[PDB]
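> I am attaching a structure below and will ask some questions about it afterwards.
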Amino acid sequence: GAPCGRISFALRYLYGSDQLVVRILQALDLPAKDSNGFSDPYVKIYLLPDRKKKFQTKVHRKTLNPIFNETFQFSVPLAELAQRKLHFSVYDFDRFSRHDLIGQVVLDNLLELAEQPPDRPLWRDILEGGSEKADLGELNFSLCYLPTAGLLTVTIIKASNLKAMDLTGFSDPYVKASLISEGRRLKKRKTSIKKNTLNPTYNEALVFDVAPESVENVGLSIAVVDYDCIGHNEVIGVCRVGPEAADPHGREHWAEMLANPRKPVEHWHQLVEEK
Ligand SMILES: [Mg+2]
Ligand SMILES: [Mg+2]
Ligand SMILES: [Mg+2]
Ligand SMILES: [Mg+2]
């Protein structure tokens, strides 16, 4: 994590009252999440051990260099600073979509910093900002194409654990049927649309008209988009079943996408493919 700017804070350990004061000062060069070029940032703040006593800075609109200047206290046992870290989270802020996380920072040696004083601005880097990592769900379907009239069966049964893209905690799933590399994107196929649910169940098929030899493309990449009326539809995840040596499960799933003219091609794949 680097393009994720830097944030300025100060911290003192008030004595007598045994509280740990913390001041969020400001941040520089935060990334530009929103499209207009800016970001509406704000930061969560909690004492790592107990991940449930958080604090929240006001949000600042359109600016990659917000000036917080907000102080929060944490009544804590003097010597308790031992087993205790400090977590900072900076998220973009949105009104309906899920809040993007820009970066976080961890203040390991909480003790030393007890140093001094209120005015002790001590910059730190905003980390975490590269590629994938976590989950997104995993969809299940069954491929089945017959050489006869040439019908590549792409029946989508269900999927589960889908990522919530709404703040409500849900998503309005549906899936797109497509291919890869060569293109053939001039031939897509969308499923139904199931409201508020992280484990849709379609039991719907996708009628295709492909040919024999043409099956050496090993191409058919599908994705789980989230139908949003407010903003525009976003892809929650994708799979591929194609020449993606990154997912053997699929390419094999392709080879065995014959032999037994239906069903078998079952055994869902992951969706941790953010395309
Ligand atoms: Mg935005
Ligand atoms: Mg916004
Ligand atoms: Mg957003
Ligand atoms: Mg929605």
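Per Swiss-Prot, chain A residues shown: 295-569, in order.
How was it done? The header gives X-ray crystallography, 3.2 Å.
Just so you know, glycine gets a Cβ as well, placed from its N, Cα and C.
Pulled the feature table from Swiss-Prot, pasting it below:
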BINDING   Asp328, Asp334, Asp386, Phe387, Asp388  Ca(2+) 1 binding site
BINDING   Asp388, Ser391, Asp394  Ca(2+) 3 binding site
DOMAIN    297-418  domain 'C2 1'
DOMAIN    429-563  domain 'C2 2'
MUTAGEN   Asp334 to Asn  Abolishes Ca(2+)-dependent phospholipid-binding
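I'd like to know what surrounds each of these features in this structure.
When Cβ atoms from all protein chains are considered, those within 10 Å of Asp388 (Ca(2+) 1 binding site) total 14, not counting its own.
According to DSSP, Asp388 (Ca(2+) 1 binding site) sits in a coil region rather than a helix or strand.
For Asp334 (mutagenesis position), the number of other Cβ atoms no farther than 10 Å from its own Cβ, over all displayed protein chains, is 18.
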> Where ligand 1 binds, which of the binding-site residues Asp328, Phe387, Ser391, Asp394 are close by, with Cβ under 6 Å?
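Checking each Cβ against ligand 1, the ones under 6 Å are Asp328.
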> Using DSSP, how many residues of the domain 'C2 2' (429-563) fall into helix, strand and coil, respectively?
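Secondary-structure breakdown of the domain 'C2 2' (429-563): 12 helix, 39 strand, 84 coil.
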> Can you give me the same-chain residues 6 or more apart in sequence from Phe387 (Ca(2+) 1 binding site) with a CB-CB distance under 8 Å?
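Long-range Cβ contacts: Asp334, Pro335, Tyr336, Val353, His393.
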> Please name the residue among the binding-site residues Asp328, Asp386, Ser391 whose C-beta has the most neighbouring C-beta atoms within 10 angstroms.
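Selected residue: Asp386.
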